[PDB]
Amino acid sequence: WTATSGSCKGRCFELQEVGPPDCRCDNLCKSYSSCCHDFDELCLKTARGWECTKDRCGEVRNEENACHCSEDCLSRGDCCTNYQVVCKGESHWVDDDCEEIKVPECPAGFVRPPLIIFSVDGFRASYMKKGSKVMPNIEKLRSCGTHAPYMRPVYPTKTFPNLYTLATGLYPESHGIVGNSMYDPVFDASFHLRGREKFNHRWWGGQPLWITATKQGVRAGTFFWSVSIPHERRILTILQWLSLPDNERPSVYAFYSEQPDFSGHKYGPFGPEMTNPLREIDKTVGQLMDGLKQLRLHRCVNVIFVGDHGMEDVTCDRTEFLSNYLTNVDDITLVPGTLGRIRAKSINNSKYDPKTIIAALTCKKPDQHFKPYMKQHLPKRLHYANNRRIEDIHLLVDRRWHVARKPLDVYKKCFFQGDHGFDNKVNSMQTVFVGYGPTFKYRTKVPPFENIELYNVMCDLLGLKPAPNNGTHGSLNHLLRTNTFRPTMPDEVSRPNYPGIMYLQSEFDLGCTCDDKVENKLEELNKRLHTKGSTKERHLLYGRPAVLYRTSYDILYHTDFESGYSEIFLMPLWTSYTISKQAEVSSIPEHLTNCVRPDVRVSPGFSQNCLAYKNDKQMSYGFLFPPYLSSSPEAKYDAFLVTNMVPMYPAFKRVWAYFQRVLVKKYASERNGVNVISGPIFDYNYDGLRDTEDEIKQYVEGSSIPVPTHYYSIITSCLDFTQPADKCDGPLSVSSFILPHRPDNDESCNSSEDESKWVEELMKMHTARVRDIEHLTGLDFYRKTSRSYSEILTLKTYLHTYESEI
Ligand SMILES: *[C@@H]1O[C@H](CO)[C@@H](O[C@@H]2O[C@H](CO)[C@@H](O[C@@H]3O[C@H](CO[C@H]4O[C@H](CO)[C@@H](O)[C@H](O[C@H]5O[C@H](CO)[C@@H](O)[C@H](O)[C@@H]5O[C@H]5O[C@H](CO)[C@@H](O)[C@H](O)[C@@H]5O)[C@@H]4O)[C@@H](O)[C@H](O[C@H]4O[C@H](CO)[C@@H](O)[C@H](O)[C@@H]4O[C@H]4O[C@H](CO)[C@@H](O)[C@H](O)[C@@H]4O)[C@@H]3O)[C@H](O)[C@H]2NC(C)=O)[C@H](O)[C@H]1NC(C)=O
Ligand SMILES: [Ca+2]
Ligand SMILES: [Cl-]
Ligand SMILES: [K+]
Ligand code: NA
Ligand code: NA
Ligand SMILES: [Zn+2]
């Protein structure tokens, strides 16, 4: 119940939301069906439209008008945005030359530059170039301010997950808005786009910017607007709030536009009908900037123009139906569209089997336009698993396609020509970022970045301490003229041991054998040096990784590679090696095929053993430093040390062997040398974070050798590829991956073919940021470079996407 008999008199767009059953006058009252009876009359005035005209100049104030052209309007803060242009001979903001804003130029009483967020739904990154002719205001913001060629949204590339990621700095799995539609099994409640359940606070986790601001004494405008409030009224409301007394005035504001998403769904991303929505958004930007200029705030406010996701061409005919795959289609519930989520229709049905469902959906049709995954097997870059609202079974849908349960769902729900929600690496899903104001840089282009990073920057812009989030604070310092955040490197927690030769061969009873007993102070002195780290500067280019948790580990040096060997996990946490452009690939000699050698620096009790591999019929082994890339026949023996061995399913060995034998050399030739750091990852609870020992669900049979869920590699070279990786004087270039350690290659439909037809494709799908690997391993990389820490943070957030040019 709401007693709507109260009044909005002097309360229009009030900032504090009044509690029930008292009627509301705020910008969300319509959405709650709770506005006072006179809200439309008083707060949504439309008379005479939105623009001053010559004959309205100096008019007698008529309070009925939507906006004013009278002489008193500036002090009242309610002129039409074009007032000074029409009535006072001023120019529109867009017609002014841009001039660097070196310092905030603010009216007296302003304690900080306000921040205005202008968010646009469905604003695809390529609109900045493709629509440039019809968006002069936005184009001026872009060229005069700081801009990225694009900004990467989060997965799924849906509206609510992205807007709330923007607001919180969190992945959807952490903030809890994991789709536009959700079922929470603990609440036993459903979240929908239409309805009232979505208003319950329990869905919305983390701490959004408006709450962070309020808790730290920075006043915030209300970010959300009821659909029926016209854009012109939203702008006028913001401008009116900016005229409040200092003690009452917010420092942070948001405008939201439902366009171009609304039209993009109907007409496709580049439908000829899309020009008008783009023109109209630009006009709104013009109104804001003209309004700011009138208030003498155009060189004081920081403005962020930001989108949530792009838009792809998608039509009804491009729909895959689960009824063409499953016999039992009525025993499931599907969340459909540009992603699929499957669960049992009834929790009381004991015939339901996720294993048989996945199999029935796996590589069944030649051109199949979706791929099934257990959520924990999704690419780690998506960070889409650690939430009870995310169903165990997920369908990654090809761009341009839908998945639905049955054909009747599609014609009894073509209408639409556009949609979004696909993998967040997809070019059509990319969106926009422009920052303009005293705190942003002048005429500066910055590399693409992820929207999870913005919360930290918005906190910086407002002098706020950010709540704990998934951004890497400092990684976007290069966007800013001032207010940069200067982080310190995390402290190493565990110092390594440096073991020398401490064990005789015969102390080892590992069931390993090697044909290495085929035997000089000239070379014996030399190998002693190598074991003491004489080549470490070549193979460890950026310092040793820091171990940021409590553990027991050894640094092991070799001619060709260096490792940090965990006595706890019985394998390296990391293995580092450099391969020059000139390096040659060799084979594993016949006599060494099954060679495994005890490491006399490491105790039998802290070593793996070959017998466990013999006994475990499912599990084989591989090596982290590849024997194929040994610098010499004698150095090759180092590669067969038991301390370089890791457990690998035979199916995974196909992937790993191809990476190591073919791809590393290929990258070294293309990139002028590469430094490689590889290692295991253990993430059995799929939280994106390093497992402790007691979280490991699988061991090599009969042993304490834990099985990795994933294997990573970080591949670094010089950004200026005229310089070799090991002699680089400037910025670095990186690509990384986190490959799932799976007992089959079911993910790769073409895996029965030669590795050259499918392995690199798989690796590209599992591309990763160094930062993702840091979370998953508790390691901190690039500790010793000649580069600024902020630059290194940006490098650590880089994702190599393998898409063509935007
Ligand atoms: C991205 O950034 C985020 C933010 O930094 C990272 O997420 C953090 O990770 C931490 C470690 O996983 C986690 O810390 C835990 O906090 C527990 C208290 O959590 C509540 O309070 C916080 C603070 O206000 C709040 O943010 C939380 O909000 C979550 O839950 C609510 C409702 O459930 C949701 O609305 C909200 O969306 C959010 O959900 C997300 O996180 C939860 C986990 O909290 C997931 O379950 C969801 O799926 C979703 O992703 C909470 O309201 C605290 O109790 C924990 O301490 C326990 O666990 C450790 C064991 O390791 C132990 O030391 C403690 O003693 C204690 O153990 C006891 O409980 C165990 C479990 O029941 C039990 O097994 C034991 O026997 C003990 O009884 C823990 O410290 C932190 O909450 C989240 N924060 C957020 C916002 O998600 C994230 O990791 C980053 N991602 C990457 C890839 O880097
Ligand atoms: Ca984990
Ligand atoms: Cl969804
Ligand atoms: K085996
Ligand atoms: Na052997
Ligand atoms: Na396969
Ligand atoms: Zn949409």
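Chain A is numbered as in Swiss-Prot; the shown residues are, in order, 51-463, 468-573, 576-591, 617-887.
Per the header of the entry, the method used was X-ray crystallography, 1.8 Å.
Here the Cβ of each residue, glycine as well, is placed from N, Cα and C on the backbone.
For 54-97, the entry in Swiss-Prot reads domain 'SMB 1'. Annotated domain 'SMB 2' per Swiss-Prot: 98-142, in sequence order. Record note (Swiss-Prot), mutagenesis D171 to N: Abolishes lysophospholipase D activity. The unchanged residue is displayed. Quoted from Swiss-Prot, the note on mutagenesis experiment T209 to A is: Abolishes lysophospholipase D activity. The 1-tetradecanoyl-sn-glycerol 3-phosphate binding site feature in Swiss-Prot is assigned to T209, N230, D311, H474. Under the heading active site, nucleophile, Swiss-Prot lists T209, citing experimental evidence as support. Here Swiss-Prot describes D311 to N as a published mutagenesis experiment; the accompanying note says: Abolishes lysophospholipase D activity. Listed in Swiss-Prot as a mutagenesis experiment, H315 to Q is described as follows: 20% of wild-type lysophospholipase D activity. For the mutagenesis experiment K430 to A, the note given by Swiss-Prot reads: Impaired secretion. No effect on lysophospholipase activity.
Cβ neighbours within 10 Å of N230 (1-tetradecanoyl-sn-glycerol 3-phosphate binding site), excluding its own Cβ and spanning all shown chains: 17.
Within 10 Å of the C-beta of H474 (1-tetradecanoyl-sn-glycerol 3-phosphate binding site) we count 30 further C-beta atoms, all protein chains included. Spanning 2 unmodelled residues, the distance from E573 to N576 taken between Cα atoms equals 10 Å. You'll find the Cα of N230 (1-tetradecanoyl-sn-glycerol 3-phosphate binding site) roughly 15 Å from the Cα of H315 (mutagenesis position). Here the candidates are the recorded positions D171, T209, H474, and by Cα distance the one nearest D311 (mutagenesis position) turns out to be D171. Non-local neighbours of the domain 'SMB 2' (98-142) in the same chain are 282-283, 285-286, 289-290, 292-293, 336-338, 340-341, 343-345; each lies 6+ residues outside the stretch with a CB under 8 Å from one of its CB atoms. Sequence-ordered, the extra residues of this chain that approach the 1-tetradecanoyl-sn-glycerol 3-phosphate site, with Cβ no more than 8 Å from the Cβ center of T209, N230, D311, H474, are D171, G172, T207, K208, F210, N212, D358, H359, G475. In terms of DSSP helix, strand and coil, the domain 'SMB 1' (54-97) has 9 helix, 4 strand, 31 coil. Fewest other C-beta atoms within 10 angstroms, among the mutagenesis positions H315, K430, are seen around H315. For the domain 'SMB 2' (98-142), the DSSP counts in helix, strand and coil order read 12 helix, 3 strand, 30 coil. Straight-line distance between the Cα atoms of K463 and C468 is 12 Å, even though 4 residues between them have no modelled coordinates. Checked against ligand 7, the recorded positions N230, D311, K430 give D311 as the ones with a Cβ under 6 Å from it, listed in sequence order. For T209 (mutagenesis position) paired with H315 (mutagenesis position), the C-alpha to C-alpha distance reads 13 Å. When the Cα atoms are compared, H315 (mutagenesis position) and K430 (mutagenesis position) turn out to be 29 Å apart. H474 (1-tetradecanoyl-sn-glycerol 3-phosphate binding site) sits 11 Å from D171 (mutagenesis position), taking the Cα positions as reference. You'll find the Cα of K430 (mutagenesis position) roughly 26 Å from the Cα of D171 (mutagenesis position). Cβ contacts within 10 Å of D311 (mutagenesis position), excluding its own Cβ and spanning all protein chains shown: 24.
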